[PDB]
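Taking it in order: structure first as structure tokens, then the write-up.
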Amino acid sequence: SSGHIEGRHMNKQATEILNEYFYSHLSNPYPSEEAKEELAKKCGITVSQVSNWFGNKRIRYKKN
């Protein structure tokens, strides 16, 4: 609906998958090795794309 201008690295809508995935599930994400690998191999990317994505998202993208 709103936003636009979003698409760089992390496959196509992968970051949207990861984001929409972790976000919605920010209350208790911590995608285990299975979930991480799953999403990673689900887009056909590379876990480091996932491995890293959540590595910084686990930083608590909230109010610090």
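Numbering starts at 1 and runs along the chain as displayed.
The header says solution NMR.
Any Cβ shown, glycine's included, is placed from N, Cα and C.
Pulled from Swiss-Prot:
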- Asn56 to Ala (Swiss-Prot position 286): Significantly reduced binding to NFIL3 promoter (MUTAGEN)
- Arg60 to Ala (Swiss-Prot position 290): Slightly reduced binding to NFIL3 promoter (MUTAGEN)
Only counting partners 6 or more residues apart, tell me which same-chain residues put their Cβ under 8 Å from the Cβ of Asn56 (mutagenesis position).
none
Which residues of the same chain, at least 6 positions away in sequence, have a Cβ lying under 8 Å from the Cβ of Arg60 (mutagenesis position)?
none
